[PDB]
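Trainee: Here you go, one structure.
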Amino acid sequence: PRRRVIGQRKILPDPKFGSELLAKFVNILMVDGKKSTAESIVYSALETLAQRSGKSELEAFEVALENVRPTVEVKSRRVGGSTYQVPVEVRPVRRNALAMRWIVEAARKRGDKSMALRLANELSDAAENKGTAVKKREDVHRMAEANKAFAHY
Amino acid sequence: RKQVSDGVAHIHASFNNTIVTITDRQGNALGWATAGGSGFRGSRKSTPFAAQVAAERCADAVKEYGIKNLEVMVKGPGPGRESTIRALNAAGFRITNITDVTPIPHXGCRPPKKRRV
Amino acid sequence: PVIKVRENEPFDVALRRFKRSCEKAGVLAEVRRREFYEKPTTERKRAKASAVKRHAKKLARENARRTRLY
Amino acid sequence: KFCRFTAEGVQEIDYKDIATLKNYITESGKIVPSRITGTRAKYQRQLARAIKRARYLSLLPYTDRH
RNA sequence: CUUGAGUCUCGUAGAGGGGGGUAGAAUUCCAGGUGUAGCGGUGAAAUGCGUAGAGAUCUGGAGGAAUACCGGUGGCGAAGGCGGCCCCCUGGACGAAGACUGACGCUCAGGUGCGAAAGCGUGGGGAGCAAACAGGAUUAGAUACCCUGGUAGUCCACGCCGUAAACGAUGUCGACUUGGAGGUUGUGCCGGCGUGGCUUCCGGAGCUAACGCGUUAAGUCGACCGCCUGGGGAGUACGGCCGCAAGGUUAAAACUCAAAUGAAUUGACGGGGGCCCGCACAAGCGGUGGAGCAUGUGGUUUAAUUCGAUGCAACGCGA
Ligand SMILES: [Mg+2]
Ligand SMILES: [Mg+2]
Ligand SMILES: [Mg+2]
Ligand SMILES: [Mg+2]
Ligand SMILES: [Mg+2]
Ligand SMILES: [Mg+2]
Ligand SMILES: [Mg+2]
Ligand SMILES: [Mg+2]
Ligand SMILES: [Mg+2]
Ligand SMILES: [Mg+2]
Ligand SMILES: [Mg+2]
Ligand SMILES: [Mg+2]
Ligand SMILES: [Mg+2]
Ligand SMILES: [Mg+2]
Ligand SMILES: [Mg+2]
Ligand SMILES: [Mg+2]
Ligand SMILES: [Mg+2]
Ligand SMILES: [Mg+2]
């Protein structure tokens, strides 16, 4: 906004693991204020993911996140009728936010039956650079690299 | 083939492009690269970054000559004047002299008419 | 703007020296000036307007130093 | 400032005095504006004439890129 | 007679003019060397150029035009104009001491001369630039603006043309009338104090419709000249004179309107400027636009489909 009085809202950590990051993930998954439903989906997917990976719930989640977090993105800027995709650094909170949003979006277009299974499959795939979330991260990075010249805008 | 170890980097920095030619001290070209030939067209061609990539590529094109020392002649007002020299330095060349050789008439011929945009 | 890199001089320092030599010799201003033909009437108009604005600004500054803003 | 030629009582500038004239040209060989050296206008004109004469005789360069 | 006007003596600054020569930078072209896949251009492109080797870079050559810096609300000239350096010929201005002539002055219809750029004639020259022209774009179109090329012309000699917002939109000459800050160019005396010429800015009285002008007047006066008399028709037609032509110059009428105009004021507006704000963008989340159905409207239909609301601010609105 023009004035800038805008500051983090307090986020309660998820009950099972005490992770604020996981609570944000639940919020991103939630539809229509149905937080308990989203929590159940996330916990089921995390349990499946830990069984498949042997790591842990939180560690497997972090490993999936690291492969989807972007480092650079483009912001449009119109100059002479043409718009200049100017590559900018992505600050850490936005990296996490974009990664979780992309993971949820990718899991929602999967073909598996339950959303918990789709989410576990997406997290597993991202743990080894395979899912469409990792593909979106790669596309964002390549679009930013193609515009590396226009870094002063 | 022939080893030179002492060369000149000519940076033709125009508003639309940057040509980097590396010559021996007698003016014979050894290799060249341009911002326009380094995967940059249109708007991206005339940027300091495209000029930097052209400088890197021209430095690569003369690796076989074993050049170690570079005089730098800069010509033109383009955005690639400085970044080209920085990239030639980061390529490992010992830059021993930088000269501006931009042609200035001492009056000379009448320039083209002013654009009306 | 001929520049010779002195011994034990870091590259960035000598590049700055060359840049300052060029900015002092006015090469880029001369190049930009000579891109297109400007009619003598336009040149005289520009010079006259620049002198007039310089004088008016100087007088405004001198007479504002006698002015309290608050 | 300190226009030297009035304080030296010169009648001319002497194009053959390359020492003096080198103090009125930049490192690229350009004549220095009198608003920088503080030369008086009359002697600035004499100085420009002398420098041009010296350049013709190749006692001074026109530029630093001959 | 000497105070206006002029002559002489000594110096001073100056892109004043005419003629000739010459220098360095750069562009283009030509020849060759190195080298290799692009160059160039734009908002983005494309035309264009390039493997028949361009562009870049080096060497040598040819040719034309203009003189960076100095350079300056600096200088010179009646105005138009005038800019590297050197010589030849030449005009004016100014200052200091005097000496000399003795009103020889001012203005000027007609006349005569000069007079930017473009244009015209003859003969040269032609690098760069560029009306015309061609192509590529843009666009609804684009006979344009942008791009790639490009001929007259721009340059020289001689002749013509005689016009420009040829402007300070301010005729010439003389006198007088508070100040301040500069620039430039002389000169006197001891960096200070004077005293002349030209010139930039501000401003006082006064003047002015106002804007402004203000010792360089648009103030206060005198001499003489030019010119105006509502807007349009029209600086046109016809006639004359001039011109090779293009056209110039002198210059109406019928008819028509009740205005046209200047300066300033308050708004509004601007693809003017500055500073701010709003779920206005941006960042997001969920929708509408597709389906069925509800509901209102338009329309069509009807005997009647009652009346009203009907850009935002009517359309689940009066109901
Ligand atoms: Mg151009
Ligand atoms: Mg007459
Ligand atoms: Mg002409
Ligand atoms: Mg002719
Ligand atoms: Mg030609
Ligand atoms: Mg053109
Ligand atoms: Mg007239
Ligand atoms: Mg004029
Ligand atoms: Mg004028
Ligand atoms: Mg007039
Ligand atoms: Mg005034
Ligand atoms: Mg007529
Ligand atoms: Mg938005
Ligand atoms: Mg619908
Ligand atoms: Mg109704
Ligand atoms: Mg109605
Ligand atoms: Mg009504
Ligand atoms: Mg409602």
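In order, the residues displayed for chain A correspond to 2-154 in Swiss-Prot numbering, which applies throughout.
We read in the header that electron microscopy, 1.9 Å was used to get this structure.
Just so it is clear, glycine is given a Cβ too, placed from its N, Cα and C backbone atoms.
According to Swiss-Prot, the record shows the following:
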| type | residues | note |
| --- | --- | --- |
| MUTAGEN | A:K36 to A or E | Defective in ribosome assembly |
| MUTAGEN | A:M116 to G | Significantly decreases affinity for its own mRNA |
Trainee: Tell me, how many other CB atoms lie within 10 A of the CB of A:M116 (mutagenesis position), whichever protein chain they belong to?
Mentor: 20
Trainee: Reported as an integer number of Å, what is the Cα distance between A:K36 (mutagenesis position) and A:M116 (mutagenesis position)?
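Mentor: About 14 Å separate the Cα atoms of these two residues.
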Trainee: Test of understanding: give the count of other CB atoms lying within 10 angstroms of the CB of A:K36 (mutagenesis position).
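Mentor: If we count other Cβ atoms within 10 Å of A:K36 (mutagenesis position), we arrive at 14.
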